[PDB]
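Undergrad: Take a look at the following structure, please.
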Amino acid sequence: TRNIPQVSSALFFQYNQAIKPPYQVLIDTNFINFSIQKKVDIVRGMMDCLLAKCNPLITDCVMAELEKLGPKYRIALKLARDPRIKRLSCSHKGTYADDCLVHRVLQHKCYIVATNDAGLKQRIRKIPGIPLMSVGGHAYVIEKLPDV
Amino acid sequence: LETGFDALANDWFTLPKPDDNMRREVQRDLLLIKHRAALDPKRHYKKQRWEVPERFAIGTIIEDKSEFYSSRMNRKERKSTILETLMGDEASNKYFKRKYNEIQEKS
Amino acid sequence: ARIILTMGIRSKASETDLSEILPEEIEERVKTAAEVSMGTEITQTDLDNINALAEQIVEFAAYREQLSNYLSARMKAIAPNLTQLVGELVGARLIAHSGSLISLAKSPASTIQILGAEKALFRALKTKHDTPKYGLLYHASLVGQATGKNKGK
Amino acid sequence: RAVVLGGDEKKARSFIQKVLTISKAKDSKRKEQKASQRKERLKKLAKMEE
Amino acid sequence: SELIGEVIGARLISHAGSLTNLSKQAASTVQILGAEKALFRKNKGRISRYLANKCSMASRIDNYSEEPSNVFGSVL
Amino acid sequence: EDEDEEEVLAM
Amino acid sequence: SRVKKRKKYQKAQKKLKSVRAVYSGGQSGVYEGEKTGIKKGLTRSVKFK
Amino acid sequence: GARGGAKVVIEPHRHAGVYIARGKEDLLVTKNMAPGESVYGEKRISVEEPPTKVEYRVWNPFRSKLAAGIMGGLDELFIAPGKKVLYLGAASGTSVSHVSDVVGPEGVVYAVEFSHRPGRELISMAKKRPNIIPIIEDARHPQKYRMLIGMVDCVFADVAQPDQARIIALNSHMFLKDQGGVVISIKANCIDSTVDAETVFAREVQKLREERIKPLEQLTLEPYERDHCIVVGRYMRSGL
Amino acid sequence: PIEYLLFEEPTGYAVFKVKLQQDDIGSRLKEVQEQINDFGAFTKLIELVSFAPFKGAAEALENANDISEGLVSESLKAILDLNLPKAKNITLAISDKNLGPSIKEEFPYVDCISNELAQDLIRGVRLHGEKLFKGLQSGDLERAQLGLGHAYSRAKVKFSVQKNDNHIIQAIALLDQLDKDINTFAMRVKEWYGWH
Amino acid sequence: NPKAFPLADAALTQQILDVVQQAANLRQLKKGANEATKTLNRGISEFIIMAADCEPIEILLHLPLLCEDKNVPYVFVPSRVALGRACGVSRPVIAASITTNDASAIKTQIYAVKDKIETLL
Ligand SMILES: [Zn+2]
């Protein structure tokens, strides 16, 4: 049987009419490390960027990557385990976090992706209706979000 | 006290297969579903490569008594074949006659 | 229908005996089903009319046997020679199809062979396909005794 | 093969033949249009590639 | 039964498929339910429509009552 | 099959 | 400008129906079946990897 | 369209137990377990078979959400002939009767309903269909009807409740087999009208993961329904 | 620490003895779960010690209500009394936690367990069903559920035959059939006696 | 236990009758048991208001059955005289239905009462 995935009902052509405040943001492993480098708080940095409440989310793969980083990145692991950060369970074998984030946004058009990886950003940009958040300069920056 | 225990010691979901040398009426009906796109100018369908199924049946619809007006056919209008009902429709034949002609001059 | 007449309610299944109607293994099955049934109770007024309906079933079945015997007596007096060969039921059906004994008498033996298979016969003739070879005589006792291609012969 | 048909059979056979010709014409017309748009599409990609 | 009759009422119930089905239908659907055997049958049509509405209410009282009485059917 | 068959002796 | 944007939006509403199915009030009248046909061998579900 | 005396061509669907009636319009069809009657006034199709008159029923997608799933192209439907199905939220025979048609005489359907008024008609239907076992009980407490249900191959949940995820998990833990099927109908408004439907659907998938249910596919039910989706998942008892 | 298991069937109460206690820390491991699914492995864990079928349909409905409400029926008190030794405290695995307090009140010497380890064992019993009874007469569990399901459901709804109108539908279908057949057969009597 | 259930209290009844009156002005109200029945069949009803003093009460008891099958909230008000007055008509009304419209001017008011009826049920 052939499969052609249905276009999400949350998309009006290139405009995602589902992502509205308060936002849900998927955190990538590099995002926390860069955030510590720039002295940017995760919760407040996002609130300043979007002028709204943001609900950060960490998947099992990203949590796994943080634990594998080592004692050098102890601060990142402590911030990632802040109770305000909710957790997302994973039901797939691989621990590769890049594919996990890409598959989640394909399934549901309700997440912002927070990452600085050039490879991952390029993939997300090809997916329509996915706002992309990054840390650049002194604070966060959001690309594909009309309400800003 | 008496006990015999001591004395006890000593298929529903299969459709009919069409018959080989099938009736001409069935073949003409199967062609209509295959080419249903051309019957009505105002009706258009999803693109589908419909092949004759290995097993199938010909059925007659039964309406509920509440649908006497909305979705019922008069007895005279009912015909044994889908094709025969289609010929009865006067609007359809007018379109076919007109449309059939234009293809002929172009040819 | 007889089970209804012997026992009207599932309650009676415990004491009522169905030996003359049913074998042993079947009669105990209904008894087990009676207590664990999903059905609802019915009144005597409802029971009385269902009994009346059941009494019509047995009477009609009784008369149906009588008519079967009556036809056999008729067939053995109006066409005794035919009954000896094909039988009473198939012999009577042959006469009815033609409409009269004389009308059947004037038919060739070939037509009598395929008398009850006109739909297959004329479909086959018009479509250049093999024709039937038993018709209505397929249910004769002698044809049943034959096997394979000998049935056609 | 040569056959002999009644009036009703002839009407049914004529009706089918009319339908198939209409279907054949309609199917080809859609094919030619989409084929043309492929040609127009290709001529634009050549600009994109170049 | 009191409103129209035992036999006519029984035919209407069977056409709906059950007394509960008959009660759930709207008055317009009840009228066309017996419009093939003329159970309820310009001034003639108005009585037919009027009787169909009352028949619909009578079915509701019967179906949704544990021990229906004939008091309301009589006044109806 | 209608294409296969041909009609003869028509009135 | 107001008239131009009005025609542009209604044009986009037509195109959205081609891109994806859109709710249009549901069933109106007797259920007459799927007018455009049913495709047996096509699935439109989003599959979790 | 599909008028009274019209003739149609009935052919099998990709899913077992489901049929397609072709014509000018296509209709989703299931074989009638109890011929000669309609449960909610649906159109029926009669076919002569060597001759016995077998009957069929029309499955209306606008009335049954499972039918809306089949229209939209669900890849896997664990409801199939000869399988035990636990149907939660069985208001009446509108959709259960069609599920009973698919499973067939060898299968069995456990219909669970809470309200008594819809329950009464569920009992009346269940008599016509021997393979339907009606359970008038609250699905939030599966312990109350544990005697009446054995293991089930698939669980179908149409309960429109905010806490439907908890109901699904409790019933699946008690009754669903290992590697069993789970099919959920999610209505965004019932769970959370404050947020968009997409946020709700992602949230429900998360709760299913927490309850050892692996989601396989998701499908939105437009144009038949608005803000509705069907999530199909497999129950991994050991873990995800 | 589970030694006896209580499973309730539509036909009756079944009590089992746990021969081998599956690993508790490794309960979630795949292999131990696979043991529950496999019939051959499952027999090694538990063995049926007693089964007390209900006397009839009425008793089954009465205990279904009691089991639904987490109460101990006289039949359940008897079967546990014959099975559970007086004994420090015998451990009984029960599916429902609400039933535990009622069992404790009747039997102070039994401590009920309904943890996930117990649920896994209860789940395995439901899976194999009649296969675990070693041929002992348990009827058929599918048909028993069907009758009990209707009984349990109709009891809560309080359905009564007085509401029944199917008699009316059958009577009408029979009446017009009688009129047709009265007319049909009567004409034949005219034909047959017409000759004479 | 009574056939008419749940019955709204004095505080809840006034808010229901308030929404009914606004819906009447906006042509978002269907009055009468028959018209309410049609809305349920078409699935265009937000919720159903019934009068508990209907004489007899049974002539509107099919609506709860249809509502619970369709998962539509329903509630009973003590008086049909009051319901008819709020409906805007000159005659008593036993049943009424609020028509679904996500583009209505009284959307927030409808969902407010809809929530409390759901809590009541
Ligand atoms: Zn992951």
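Numbering of chain H is taken from Swiss-Prot, so the residues present carry the numbers 79-128, 136-325, in order.
A Cβ is built for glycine as well, from the same backbone N, Cα and C atoms used for every other residue.
As annotated in Swiss-Prot:
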MUTAGEN   H:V87 to D  In nop1.3; thermosensitive allele showing a decrease in histone-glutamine N-methyltransferase activity upon shift to restrictive temperature; when associated with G-103; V-175 and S-219
MUTAGEN   H:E103 to G  In nop1.3; thermosensitive allele showing a decrease in histone-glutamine N-methyltransferase activity upon shift to restrictive temperature; when associated with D-87; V-175 and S-219
MUTAGEN   H:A175 to V  In nop1.3; thermosensitive allele showing a decrease in histone-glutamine N-methyltransferase activity upon shift to restrictive temperature; when associated with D-87; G-103 and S-219
MUTAGEN   H:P219 to S  In nop1.3; thermosensitive allele showing a decrease in histone-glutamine N-methyltransferase activity upon shift to restrictive temperature; when associated with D-87; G-103 and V-175
Undergrad: What three-state class does DSSP give H:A175 (mutagenesis position)?
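TA: In the DSSP reduction, H:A175 (mutagenesis position) maps to coil.
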Undergrad: In the structure shown, which of the mutagenesis positions H:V87, H:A175 has the fewest other Cβ atoms within 10 Å?
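TA: Relative to the other mutagenesis positions in H:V87, H:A175, H:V87 has the fewest Cβ atoms within 10 Å.
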Undergrad: H:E103 (mutagenesis position) to H:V87 (mutagenesis position): how many Å between their Cα atoms?
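TA: The Cα atom of H:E103 (mutagenesis position) is 11 Å away from the Cα atom of H:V87 (mutagenesis position).
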Undergrad: Can you grab the distance from H:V87 (mutagenesis position) over to H:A175 (mutagenesis position)? Cα atoms, rounded to a whole Å.
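TA: Cα-Cα distance, H:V87 (mutagenesis position) to H:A175 (mutagenesis position): 31 Å.
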Undergrad: For the mutagenesis positions H:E103, H:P219, which one has its C-beta crowded by the most other C-beta atoms within 10 angstroms?
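TA: Per the Cβ count, the most surrounded site is H:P219.
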Undergrad: Cα-Cα, whole number of Å: H:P219 (mutagenesis position) versus H:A175 (mutagenesis position)?
TA: 9
Undergrad: Short of 8 angstroms on C-beta distance to chain I, which of the listed mutagenesis positions (H:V87, H:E103, H:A175, H:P219) are there?
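TA: The answer, in sequence order, is H:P219.
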Undergrad: Name the mutagenesis positions, out of H:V87, H:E103, H:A175, that lie close to chain G, meaning a Cβ-Cβ distance under 8 Å, keeping sequence order and answering 'none' if none do.
TA: H:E103
Undergrad: Which ones, of the mutagenesis positions H:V87, H:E103, H:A175, H:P219, are Cβ-proximal to chain B (under 8 Å)?
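TA: Cβ contacts with chain B under 8 Å: H:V87.
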